[PDB]
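> The structure follows.
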Amino acid sequence: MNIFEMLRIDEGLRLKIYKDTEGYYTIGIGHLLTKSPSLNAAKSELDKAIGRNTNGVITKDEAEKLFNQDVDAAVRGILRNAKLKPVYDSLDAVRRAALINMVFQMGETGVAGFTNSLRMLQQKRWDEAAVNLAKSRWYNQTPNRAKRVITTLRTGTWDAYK
Ligand SMILES: [Cl-]
Ligand SMILES: [Cl-]
């Protein structure tokens, strides 16, 4: 199991513009297109991201290309962030995937905001960090997915995904 297969399970694959949990226009593997309510603003962004006139439909390869970009952008955002970098460096390889996961879903600004949990992660206080992360809008809105991520963090194993 690795970050890519982990995120593909959490996000799924959709080749046609869809709306995410929050209602935003998305496509492929959790690739957010726009927060705007306009389906046209969405097609527009989609064509911009792909480099062709898509009419809201992409191929698997296109979806996988956006996905590779986004995981890389996720890792780089963590290593560039003064709040995140230190937690990340401190963690084992499994735990690292889990923070990448959070960052992919919520953006670096958002995860950087979980101040207390990051501090408990850095101190390797696994159970307490788990209890604290669950006290969030995140957990309340996408509980099955949060649970899995949280579990990866608490245990350092891929159990939740197997
Ligand atoms: Cl893009
Ligand atoms: Cl969920």
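Per deposition record, X-ray crystallography, 1.8 Å.
Here the Cβ of each residue, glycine as well, is placed from N, Cα and C on the backbone.
Okay, so Swiss-Prot annotates it like this:
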ACT_SITE  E11  active site, proton donor/acceptor
ACT_SITE  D20  active site, proton donor/acceptor
BINDING   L32, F104, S117, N132  substrate binding site
MUTAGEN   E11 to A, F, H, M or N  Complete loss of enzymatic activity
MUTAGEN   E11 to N  Loss of 84% of enzymatic activity
MUTAGEN   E11 to Q  Complete loss of activity
MUTAGEN   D20 to A, N, S or T  Complete loss of enzymatic activity
MUTAGEN   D20 to E or Q  Loss of 99% of enzymatic activity
MUTAGEN   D20 to C  Nearly no effet on specific enzymatic activity
MUTAGEN   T26 to H  Facilitates transglycosylation more effectively than hydrolysis; covalently bound substrate
MUTAGEN   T26 to E  Complete loss of activity at neutral pH; covalently bound substrate
MUTAGEN   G30 to A  Almost complete loss of enzymatic activity
MUTAGEN   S117 to F  10-fold decrease in enzymatic activity
MUTAGEN   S117 to V  50-fold decrease in enzymatic activity
MUTAGEN   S117 to I  500-fold decrease in enzymatic activity
MUTAGEN   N132 to M or F  2-fold decrease in enzymatic activity
MUTAGEN   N132 to I  5-fold decrease in enzymatic activity
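Locate each feature and note its surroundings.
According to its DSSP assignment, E11 (mutagenesis position) is helical.
DSSP assigns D20 (mutagenesis position) to coil in the three-state reduction, outside any helix or strand.
Around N132 (mutagenesis position), a 10 Å sphere centred on its CB holds 19 further CB atoms from the protein chains shown.
The Cβ of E11 (mutagenesis position) has 20 other Cβ atoms within 10 Å, all protein chains considered.
Listed in sequence order, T26, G30, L32 are the same-chain residues at least 6 apart in sequence whose CB falls under 8 Å from the CB of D20 (mutagenesis position).
All chains included, 21 other C-beta atoms sit within 10 angstroms of the C-beta of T26 (mutagenesis position).
Following the DSSP three-state reduction, the secondary structure of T26 (mutagenesis position) is strand.
DSSP assigns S117 (mutagenesis position) to a helix. Within the same chain, residues at least six positions away from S117 (mutagenesis position) with a Cβ under 8 Å of its Cβ are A129, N132, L133.
Taken residue by residue with DSSP, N132 (mutagenesis position) is part of a helix.
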> Rounded to a whole angstrom, what is the C-alpha distance between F104 (substrate binding site) and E11 (mutagenesis position)?
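Computed Cα spacing between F104 (substrate binding site) and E11 (mutagenesis position) is 10 Å.
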> Relative to the Cβ position of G30 (mutagenesis position), how many further Cβ atoms are located within 10 Å?
19
> For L32 (substrate binding site), what is the secondary structure state per DSSP, taken as helix, strand or coil?
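In three-state terms, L32 (substrate binding site) counts as strand.
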> Return the residue, from the listed binding-site residues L32, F104, with the maximum count of other C-beta atoms within 10 angstroms of its C-beta.
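Of the binding-site residues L32, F104, the most buried by Cβ count within 10 Å is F104.
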